[PDB]
Amino acid sequence: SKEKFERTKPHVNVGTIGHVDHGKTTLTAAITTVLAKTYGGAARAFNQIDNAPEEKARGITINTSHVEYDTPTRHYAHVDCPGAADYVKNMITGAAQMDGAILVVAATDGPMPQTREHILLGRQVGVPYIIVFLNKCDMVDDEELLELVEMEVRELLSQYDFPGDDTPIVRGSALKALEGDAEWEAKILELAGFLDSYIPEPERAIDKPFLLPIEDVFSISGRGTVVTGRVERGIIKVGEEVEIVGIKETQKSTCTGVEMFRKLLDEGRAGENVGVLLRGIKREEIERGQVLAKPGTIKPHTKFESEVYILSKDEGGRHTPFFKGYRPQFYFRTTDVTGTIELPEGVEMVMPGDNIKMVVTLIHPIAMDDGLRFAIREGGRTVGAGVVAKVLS
RNA sequence: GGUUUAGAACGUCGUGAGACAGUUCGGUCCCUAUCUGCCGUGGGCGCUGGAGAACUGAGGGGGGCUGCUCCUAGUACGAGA
Ligand SMILES: Nc1nc2c(ncn2[C@@H]2O[C@H](COP(=O)(O)OP(=O)(O)OP(=O)(O)O)[C@@H](O)[C@H]2O)c(=O)[nH]1
Ligand SMILES: [Mg+2]
Ligand SMILES: [Mg+2]
Ligand SMILES: [Mg+2]
Ligand SMILES: [Mg+2]
Ligand SMILES: [Mg+2]
Ligand SMILES: [Mg+2]
Ligand SMILES: [Mg+2]
Ligand SMILES: [Mg+2]
């Protein structure tokens, strides 16, 4: 916290996606070192990304570790999700902010079970565009075998609603480009070109009132409690009133300071990932899941009508009916919450692969409006997405 | 140290002397090796004229334990761990 971040170049929220032990932290670490040397960004290393006793004794990503690197045209803000079966909740918070993704497949193994589950989760939340990166290559010195894997990735995307053949499948090692090989360094500089060319400049909302869903809370020793998250809409100013709304109850506060990757900001606008400092609030009372709205706009609710689209075996969901009393997990913006379903009159059962309305009573109150969407999950697998119809409370 | 001498006590059994894999405190462990055996170490004669060396090797003996850490490799395997 020292340098004022000057607002040059359009901000793009990027993140990696992939299977476990399949290239991801190494991919980001290579992007950090390569873009530092040629284009003249900040250095950093692979050690600073993933850290602590829990992510070393095993050697896996559990929390969402972020990076900020720059190119001539645009400015990027990377996110490394955990990619594993047990940590799928905190993966969704990183994936929700992401506009243009970097999928990671491997030329040795190929497609894996969670590579399918990641892409299935992304569309229901909000991932318009996606790029593939074959992160091994050099392990198999053969032209025929490597190109057979390229064919399999186009099938995954085209089956599950995407361009498929139009998506640029770049190839190359991360470990060779990390240390400094001239042929492999330039092949990741080519991926930087595809991030600019393929993914467009995302359209932000700088008009409708201020909102900020919290992905993860912090406690800076000196200043107080800080809350990170993408500014989903509107603008923030250092001094304005900020009514916290969500789980538990509803608190009043003021914005002490906005920052972007340990650098100051006056006007933190919509689209970019910023960490807002609060006035006289503790680490205990503020929870991961709540939202920072402008006073008077949004109101907390725990009962709502919604036209939910349940999925069948073809898309990816259930294969059996269910009566009232069913309690799955609802993923609104960032965090999950349980809720009992109440079906309408003249509706005995809910078959899979059907379009119906339903009143859902949540256990906690969460803020919502008419137009918002979510993705239901239960039993380590998806159920179906929907859209909010009417507020009831 | 224990169990098995003589002293003493408790509990129990006995009229009592005393008794009890019941308990308790105290209580002399001798021998210079002839022979076999064994570990060493010589003298004698032999090995066919005598002497000094250096070998060969039948045969015999000794020795043979094993952890942890890296590399291959976070590779095969495994949906993940
Ligand atoms: N030889 C080679 N090894 C690679 C390459 N990319 C990744 N690896 C290996 O894979 C390991 C990195 O695993 P990650 O993908 O970071 O594991 P992770 O963070 O759990 O992955 P996610 O679950 O996707 O978050 C390293 O120890 C590398 O040895 C590559 O291009 N070539
Ligand atoms: Mg990682
Ligand atoms: Mg591992
Ligand atoms: Mg004694
Ligand atoms: Mg005695
Ligand atoms: Mg004595
Ligand atoms: Mg003696
Ligand atoms: Mg021998
Ligand atoms: Mg051995």
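Swiss-Prot numbering applies to chain A: residues 2-394, in that order.
Each residue, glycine too, has its Cβ placed from N, Cα and C.
If you look up Swiss-Prot, you'll see A:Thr26 marked as Mg(2+) binding site, on the strength of sequence analysis. Where Swiss-Prot documents A:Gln115 to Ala as a mutagenesis experiment, the accompanying text is: Weaker binding for GDP and for EF-Ts. Experimental mutagenesis at this site is recorded by Swiss-Prot as A:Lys137 to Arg, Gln, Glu or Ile, annotated: Reduces affinity for GDP. Annotation of the published mutagenesis A:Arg289 to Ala in Swiss-Prot: 50% loss of Qbeta viral RNA polymerase activity; the original residue is retained in the structure shown. For A:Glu349 to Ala, Swiss-Prot lists a mutagenesis experiment annotated as follows: No change in binding GDP but higher binding constant for EF-Ts. A:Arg378 to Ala appears in Swiss-Prot as a published mutagenesis result, with the remark: 60% loss of Qbeta viral RNA polymerase elongation activity. According to Swiss-Prot, the mutagenesis experiment A:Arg382 to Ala carries the following note: 25% loss of Qbeta viral RNA polymerase elongation activity.
Everything Swiss-Prot records as a feature, shown here on the structure.
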| residue | record | contacts (Cβ under 8 Å, 6+ apart) |
| --- | --- | --- |
| A:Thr26 | Mg(2+) binding site | A:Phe47, A:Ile50, A:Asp51, A:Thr62, A:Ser66, A:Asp81 |
| A:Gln115 | mutagenesis position | A:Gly19, A:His20, A:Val21, A:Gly84, A:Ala85, A:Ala86 |
| A:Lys137 | mutagenesis position | A:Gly24, A:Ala107, A:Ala108, A:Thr109, A:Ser174 |
| A:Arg289 | mutagenesis position | A:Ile215, A:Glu216, A:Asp217, A:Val218, A:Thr335, A:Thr336 |
| A:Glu349 | mutagenesis position | none |
| A:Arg378 | mutagenesis position | A:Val89, A:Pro329, A:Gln330, A:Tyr332, A:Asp337, A:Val384 |
| A:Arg382 | mutagenesis position | A:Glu118, A:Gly317, A:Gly318 |
Note to self: Please check the recorded positions A:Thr26, A:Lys137, A:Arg289, A:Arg378 against ligand 1 and give me the ones with CB under 6 A, sequence order.
What the structure shows: A:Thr26, A:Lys137
Next item on the list: Determine the mutagenesis positions, out of A:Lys137, A:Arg289, A:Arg378, A:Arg382, lying near ligand 9 in the sense that the CB is under 6 Å from one of its atoms, and give them in sequence order.
Entry: none
Checklist line | Where A:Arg289 (mutagenesis position) sits in the secondary structure, as DSSP reduces it to three classes | finding: coil
